[PDB]
Amino acid sequence: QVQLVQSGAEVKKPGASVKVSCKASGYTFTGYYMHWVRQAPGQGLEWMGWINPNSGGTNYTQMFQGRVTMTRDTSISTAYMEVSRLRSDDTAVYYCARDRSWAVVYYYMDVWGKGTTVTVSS
Amino acid sequence: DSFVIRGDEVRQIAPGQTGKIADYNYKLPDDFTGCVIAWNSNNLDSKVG
Amino acid sequence: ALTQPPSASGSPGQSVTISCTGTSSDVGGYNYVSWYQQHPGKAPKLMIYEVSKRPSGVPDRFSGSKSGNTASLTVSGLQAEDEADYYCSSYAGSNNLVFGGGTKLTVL
Ligand SMILES: *[C@@H]1O[C@H](CO)[C@@H](O[C@@H]2O[C@H](CO)[C@@H](O)[C@H](O)[C@H]2NC(C)=O)[C@H](O)[C@H]1NC(C)=O
């Protein structure tokens, strides 16, 4: 069992913040990287960034650079992704995804979370 | 010296051995004079997750 | 991002393909050009990772190669289990992955 138990849906006002958690289980949490990838319900799939529990080094796309901050928590074996301003363009389900490789950032992911929805209100 | 290593890696701490620990963490020279001492510490240095 | 054709047809027991295009540091640029299969309402799972190889548990009926400055993931002998979106991917350089739009494998 390598399932990633991810938090439930959240509803946030426009412009406000939100943080989403993924609780890792089964596999060794320290080694394998954790990418963050978003899917708007209307279209496609877009990647944001990753944070590795082995080091804490974080990288992002240019689009989300500065606007979003990521962090780890090895005590409960979980990773947190914070979005500062829940803009209405960011209403999406947010998938956390484990990289398929041991200690390299190589960009392909095996196992994905069950789906944490996020909504921007009106 | 003092360190904590994985259980199958205790054979690596010996002169002339090769591996990840023996080549990247702690290398004993081939002319080593001394004793290597180890014991299991699963019940005293580990926690669930 | 990776420009991509929108759809592909088929029927159970046939052959079909889904392509992803781009060359400037795109899918034709590097070798880490993995694909994914996403059903609606559930998480996706990667069926073709780097260039041509398949993960453990993936059926061998899927195939993939760069075929130049592009990509192609095919399906042979499709069934009801193989209809989903299919997203290409790449490095695209300097720690900035980009995905494609996604073609929906539809069987008549
Ligand atoms: C993620 O990695 C990329 C790849 O190096 C970083 O992009 C470079 O960052 C340096 C920082 O001084 C800039 O001088 C370069 O111009 C950047 N390169 C490009 C192509 O933009 C990026 O900064 C990293 N991000 C984080 C948060 O570490």
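Chain B is numbered as in Swiss-Prot; shown residues: 398-446, in order.
Determined via electron microscopy, 3.2 Å.
Even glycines carry a Cβ here, placed using N, Cα and C.
Quick look at what Swiss-Prot annotates:
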type    : residues        : note
VARIANT : B:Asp405 to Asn : In strain: Omicron/BA.2, Omicron/BA.2.12.1, Omicron/BA.2.75, Omicron/BA.4, Omicron/BA.5, Omicron/BQ.1.1, Omicron/XBB.1.5, Omicron/EG.5.1; complete loss of interaction with host integrins
VARIANT : B:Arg408 to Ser : In strain: Omicron/BA.2, Omicron/BA.2.12.1, Omicron/BA.2.75, Omicron/BA.4, Omicron/BA.5, Omicron/BQ.1.1, Omicron/XBB.1.5, Omicron/EG.5.1
VARIANT : B:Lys417 to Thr : In strain: Gamma/P.1
VARIANT : B:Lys417 to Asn : In strain: Beta/B.1.351, Omicron/BA.1, Omicron/BA.2, Omicron/BA.2.12.1, Omicron/BA.2.75, Omicron/BA.4, Omicron/BA.5, Omicron/BQ.1.1, Omicron/XBB.1.5, Omicron/EG.5.1; May enhance affinity to human ACE2 receptor
VARIANT : B:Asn440 to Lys : In strain: Omicron/BA.1, Omicron/BA.2, Omicron/BA.2.12.1, Omicron/BA.2.75, Omicron/BA.4, Omicron/BA.5, Omicron/BQ.1.1, Omicron/XBB.1.5, Omicron/EG.5.1
VARIANT : B:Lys444 to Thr : In strain: Omicron/BQ.1.1
VARIANT : B:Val445 to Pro : In strain: Omicron/XBB.1.5, Omicron/EG.5.1
VARIANT : B:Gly446 to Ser : In strain: Omicron/BA.1, Omicron/BA.2.75, Omicron/XBB.1.5, Omicron/EG.5.1
Request  = Specify the count of other C-beta atoms within 10 Å of the C-beta of B:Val445 (variant position).
outcome  = 3
Note = One of the variant positions B:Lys417, B:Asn440, B:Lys444, B:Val445, B:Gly446 has its Cα closest to the Cα of B:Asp405 (variant position), namely B:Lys417
Message = Less than 8 Å, Cβ to Cβ, versus chain A; work out which of the variant positions B:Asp405, B:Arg408, B:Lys417, B:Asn440, B:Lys444 satisfy that and list them by sequence.
response = none
Key: Proximal residue to B:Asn440 (variant position) among variant positions B:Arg408, B:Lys417, B:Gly446 (C-alpha distance)   = B:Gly446
Request  = Could you say whether, by DSSP, B:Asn440 (variant position) belongs to a helix, a strand or a coil region?
outcome  = coil
Note = Fewest neighbouring Cβ atoms within 10 Å among the variant positions B:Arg408, B:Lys417, B:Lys444 goes to B:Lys444
Query = Any idea what the Cα distance is from B:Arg408 (variant position) over to B:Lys417 (variant position), rounded to a whole Å?
reply = 12
Query = What is the separation, in Å, between the Cα atoms of B:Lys417 (variant position) and B:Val445 (variant position)?
reply = 25
